[PDB]
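Chemist: Let me begin by handing over the structure; questions about it come next.
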Amino acid sequence: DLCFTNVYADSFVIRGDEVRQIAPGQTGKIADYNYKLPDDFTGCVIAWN
Amino acid sequence: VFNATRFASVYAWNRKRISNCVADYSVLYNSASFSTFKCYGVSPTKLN
């Protein structure tokens, strides 16, 4: 329904238990070191096995 | 407290008093130890 101008998709792979740490405001060896979402982040987090 | 061999039973638990010392919480993030670590009242990273 609502559409956007620029769409950026960051593709990568992580360990199974590390998907819970991807989200705004999360803390951990993921958000802190390798990959981090802004606290104001607006988007969709996707994962599959 | 954390590294003790056997803790007290949850039925009767032992409350350890930590006072007059230096609490270094940076070792937790430098060397991964806790599997589940969360803070309800305060921030996990600001404890130091």
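Numbers in chain B track Swiss-Prot; the residues on display, in order, are 341-388.
Determination method: electron microscopy, 3.2 Å.
Cβ atoms here come from the backbone N, Cα and C positions, even for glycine.
Quick paste from Swiss-Prot:
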{"type": "MUTAGEN", "residues": "B:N343 to Q", "note": "Reduced viral infectivity"}
{"type": "VARIANT", "residues": "B:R346 to K", "note": "In strain: Mu/B.1.621"}
{"type": "VARIANT", "residues": "B:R346 to T", "note": "In strain: Omicron/BQ.1.1, Omicron/XBB.1.5, Omicron/EG.5.1"}
{"type": "VARIANT", "residues": "B:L368 to I", "note": "In strain: Omicron/XBB.1.5, Omicron/EG.5.1"}
{"type": "VARIANT", "residues": "B:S371 to L", "note": "In strain: Omicron/BA.1"}
{"type": "VARIANT", "residues": "B:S371 to F", "note": "In strain: Omicron/BA.2, Omicron/BA.2.12.1, Omicron/BA.2.75, Omicron/BA.4, Omicron/BA.5, Omicron/BQ.1.1, Omicron/XBB.1.5, Omicron/EG.5.1"}
{"type": "VARIANT", "residues": "B:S373 to P", "note": "In strain: Omicron/BA.1, Omicron/BA.2, Omicron/BA.2.12.1, Omicron/BA.2.75, Omicron/BA.4, Omicron/BA.5, Omicron/BQ.1.1, Omicron/XBB.1.5, Omicron/EG.5.1"}
{"type": "VARIANT", "residues": "B:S375 to F", "note": "In strain: Omicron/BA.1, Omicron/BA.2, Omicron/BA.2.12.1, Omicron/BA.2.75, Omicron/BA.4, Omicron/BA.5, Omicron/BQ.1.1, Omicron/XBB.1.5, Omicron/EG.5.1"}
{"type": "VARIANT", "residues": "B:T376 to A", "note": "In strain: Omicron/BA.2, Omicron/BA.2.12.1, Omicron/BA.4, Omicron/BA.5, Omicron/BQ.1.1, Omicron/XBB.1.5, Omicron/EG.5.1"}
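Walk me through the surroundings of each of these features.
Modeler: Its own atom aside, the Cβ of B:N343 (mutagenesis position) has 5 Cβ atoms within 10 angstroms in the protein chains shown.
For B:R346 (variant position), no same-chain residue lying six or more positions away in sequence has a CB closer than 8 A to its CB. Under the three-state DSSP scheme, B:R346 (variant position) falls in the coil class.
Cβ-based neighbour count (10 Å, all protein chains) for B:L368 (variant position) stands at 16. Secondary structure at B:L368 (variant position), taken from DSSP and collapsed to helix, strand or coil, is helix.
Using a 10 Å Cβ-Cβ cutoff, B:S371 (variant position) registers 7 neighbours.
Under DSSP, B:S373 (variant position) is assigned to coil, being neither helix nor strand in the three-state scheme. Around B:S373 (variant position), the same-chain residues six or more apart in sequence whose CB sits under 8 Å from its CB are B:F342, listed in sequence order.
Other Cβ atoms within 10 Å of the Cβ of B:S375 (variant position), summed over all protein chains shown, number 6.
B:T376 (variant position) counts 4 other C-beta atoms within 10 Å of its own C-beta, drawing on all protein chains shown.
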Chemist: Cα-Cα separation of B:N343 (mutagenesis position) and B:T376 (variant position), in Å?
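Modeler: Pair distance, Cα basis, whole Å: 15 Å.
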